[PDB]
Every structure is written in structure tokens, then in C-alpha cells.
Amino acid sequence: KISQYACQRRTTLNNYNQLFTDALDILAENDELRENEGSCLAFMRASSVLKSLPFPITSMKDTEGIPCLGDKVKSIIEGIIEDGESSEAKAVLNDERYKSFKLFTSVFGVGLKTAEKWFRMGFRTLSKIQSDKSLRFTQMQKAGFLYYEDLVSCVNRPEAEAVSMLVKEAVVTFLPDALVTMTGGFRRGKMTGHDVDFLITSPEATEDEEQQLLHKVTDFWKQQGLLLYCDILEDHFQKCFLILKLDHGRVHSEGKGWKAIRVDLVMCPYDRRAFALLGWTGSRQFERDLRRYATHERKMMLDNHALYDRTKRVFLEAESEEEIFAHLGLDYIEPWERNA
Ligand SMILES: Nc1ncnc2c1ncn2[C@@H]1O[C@H](COP(=O)(O)CP(=O)(O)OP(=O)(O)O)[C@@H](O)[C@H]1O
Ligand SMILES: [Mg+2]
Ligand code: NA
Ligand SMILES: [Zn+2]
Ligand SMILES: [Zn+2]
């Protein structure tokens, strides 16, 4: 029996139901833009469970016994079986509010509130936004527009590895015992991503040394002329959202000779490294279900910093992700099996 929880399913990148899940992902994204949290969650859970299937749905009979497939979702699956397309997802792709919100929030520094403001002002294109004489932009948005074409092109594995080298070189200069781990999509086996994420931790660094590392690393890059954008502002761990200048010569896999890359660095206390690694590896749906399973099935409270047992009234310690899964009573799910 397929569990309703992503943390009790193995979800690899070989999706046999991309026709269904691409449509369900568009409908979920539209509900997120329209602030319809409930309908968003229903489409996300349905899409997630279909991603775990070891076979493609080819008839409505194939959906029997699958959880998280409500009547609305089954109508969408039925329609795709009928003519290979989703009329509902096609209408979203042609909707002016959906097109505008996707386009505006694709700019680094632009969220739902700014996207909504620009749409209600009558803006539909980034060219008209950028060239407007009355609009005032945040420092994040200015960087978002300046490096737009590089940031909107996907980061591949040779680029991610070239960034990892840069991060490690900088970090070990100030903390030689530091452990630097690539997290996010790339840790789950993905070939591409919109950014590169790293978890940094040090077994011997003091509270002050831990606090100063991201300032030291970014000042070092600022001096080297590689820091294009930097925000050291917050999970509750110290983190930074950056734009780094990646020289093409550093990539072992034409233009200006470099590419702007979105990089996120997270510094955590050594003792919480397993909780942080688990939270930053993802996927988003895998994390949501892990936390929901912990609460509803185990009366435990899980986040990126700790695991608390409400019955035993104790915090549970872990040196690895495997120990967290064991505390929760779950079979271990490998990072490449967390693509829920
Ligand atoms: N601010 C935050 N607080 C807690 N957890 C976070 C977080 N930001 C991200 N995460 C978790 O860490 C991961 C990476 O951050 P993001 O780059 O924004 C999404 P991603 O799908 O994992 O990478 P992608 O750009 O390759 O698609 C996600 O899987 C996410 O669930
Ligand atoms: Mg990521
Ligand atoms: Na954005
Ligand atoms: Zn990120
Ligand atoms: Zn916390």
C-alpha cells in the first residue's frame, strides 16, 4: 500500500507520469499565485504520489488504491488520458495573471507582493518594468535585473562543482577543519538547478568564529572581485544569499568569459549538522511530509535545527540523517530517493 507520506515513498528522477505531473504542477503553481493554499496542497500531494509510481497511468483503473487523488485531480487525470493534454493546465498557461506572476517573480528580489503591484499598474513585460522612469527598485531587484539572463539559465553539474571548489577554497582559508557539503537538488541527483546550496559546519570553531565565517568569506570574494551580490540575513541559522562571478576557465565540462551564479551558504553549529543537512537536501514536498509524519504519527517536532519528543519531553540527538530516520521509526530514504 502506497503511503500518503512522501517520507514513506522512494521517489527517483525516473518519472513515468510526467504528462500528469507537469499539468498538476502548473495547476498547483497557479493556486500558489492566487493564494489558494488548500487547492495548491491538493495538487502538490497528487503530483508527488504519481512521481513515486514505478509504472505510467494508462487508464483510470490504474489509479485504484493510490492515495491523495481527489475528485478534482481524477478529472484532470481522465482528461489527459482522453487526448494527451490538460485543458485546465493549458488555460493556466494562457492566463495573463499567471504569465505575469511567473515572469515577474523570475527576477531575483521580486516576490508575490511586488509582482501583484506591477500587474495592477498594467505592466506585462520586464522591458516595460526596467525602463519605467517612476519605479524604484530594491538593491536585490537591481542585481536581479542586471544578471537576469545568467540567473534565468540553469546551473549544470560542472558549474556547481566549480562553485563548490570556490566555496571550499574560501572557507578553509578561515576555518581549515570546516566541512562543506553541497545540498539541494544537486545532492538529490539533479543535472541542473536555479542555484547551488551549501552547508558549512566546523567541529572546533567557537560561537564567534562560527558567526564571523560568512563575513570573512564574502569580504575575501569582494576583494577578489567575485562578489556580485551579498545578503547575510535570515530556518534560523546564519545564511547568505549570493551572486558569484564564475570564470569559464574554472568549469571543466564564447561569451563575456564568466557567468553569474546564485549561491546560498548556510552555517550551522556542528551538533545540528544532521538536522540542517536533512532540511536543506529537500525536496520541499519530502520535507513537508517528514515534519507532518513526525507530528501526526510520532508526536515529535522536527525542523532544520532539532527533533523533539513531546511524550518523553526530550530532544533527540543525531550525528547523521540515518539516526533521524531511526528516531522517527522510518526506513532510511537515500537523498536521490527524496525527489517527491
Ligand atoms: N529558507 C529556507 N529555510 C528552510 N529550508 C529551506 C530554505 N530554503 C530552502 N530550503 C530547503 O533547501 C533546498 C534548497 O533551496 P532552494 O534552492 O530554494 C530549492 P531546490 O528544489 O532544492 O533547488 P533547485 O533550484 O535546484 O530546484 C530545498 O529543497 C528546500 O526545501
Ligand atoms: Mg537548490
Ligand atoms: Na523572485
Ligand atoms: Zn538555494
Ligand atoms: Zn528551530
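Using the numbering of Swiss-Prot, the residues shown for chain A are 149-382, 399-417, 424-510, in order.
For this deposited structure, the header notes the method as X-ray crystallography, 2.8 Å.
Cβ atoms are placed via backbone N, Cα and C, with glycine included.
Feature annotations, reproduced from Swiss-Prot:
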type	residues	note
BINDING	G333, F334, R335, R336, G337, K338, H342, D343, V344, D345, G449, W450	2'-deoxyribonucleoside 5'-triphosphate binding site
BINDING	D343, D345, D434	Mg(2+) binding site
MUTAGEN	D170 to A	Almost complete loss of exonuclease activity in TDT-L; when associated with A-29 and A-473. Decreased transferase activity in TDT-S; when associated with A-29 and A-473
MUTAGEN	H342 to A	Nearly abolishes enzyme activity
MUTAGEN	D399 to A	Nearly abolishes enzyme activity
MUTAGEN	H400 to A	Reduces enzyme activity
MUTAGEN	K403 to A	Nearly abolishes enzyme activity
MUTAGEN	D473 to A	Almost complete loss of exonuclease activity in TDT-L; when associated with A-29 and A-170. Decreased transferase activity in TDT-S; when associated with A-29 and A-170
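Known features from Swiss-Prot, placed on the structure.
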residue	record	contacts (Cβ under 8 Å, 6+ apart)
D170	mutagenesis position	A237
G333	2'-deoxyribonucleoside 5'-triphosphate binding site	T340, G341, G452, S453
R335	2'-deoxyribonucleoside 5'-triphosphate binding site	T329, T451, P505
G337	2'-deoxyribonucleoside 5'-triphosphate binding site	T160, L161, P505, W506, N509
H342	mutagenesis position	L299, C302, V303, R432
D343	Mg(2+) binding site	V303, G332, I431, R432, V433, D434
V344	2'-deoxyribonucleoside 5'-triphosphate binding site	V303, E307, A308, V311, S312, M330, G332, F334, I431, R432, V433, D434
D345	Mg(2+) binding site	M330, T331, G332, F334, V433, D434, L435, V436, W450
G449	2'-deoxyribonucleoside 5'-triphosphate binding site	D399, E457, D473, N474
Before the 16 missing residues sits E382, after them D399; how far apart are their C-alpha atoms, in Å?
8
Least Cβ-crowded entry, counting other Cβ within 10 Å, from the mutagenesis positions listed as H400, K403:
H400
Check the recorded positions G333, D343, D345, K403 for any whose Cβ is under 6 angstroms from an atom of ligand 2, and report them in sequence order.
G333, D343, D345
Taking the Cβ of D434 (Mg(2+) binding site) as the centre, count every other Cβ atom within 10 Å, in any protein chain shown.
16
Cβ under 6 Å from an atom of ligand 5: which of these recorded positions qualify? The list is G333, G337, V344, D434, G449, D473.
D473
Give the subset of the recorded positions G333, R335, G337, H400 lying near ligand 1, defined as CB under 6 A from any of its atoms.
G333
Over all shown protein chains, what is the count of other CB atoms within 10 A of the CB belonging to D473 (mutagenesis position)?
17
Residues near the Mg(2+) site, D343, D345, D434 excluded, by Cβ within 8 Å of the Cβ center?
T331, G332, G341, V344, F346, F405, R432, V433, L435
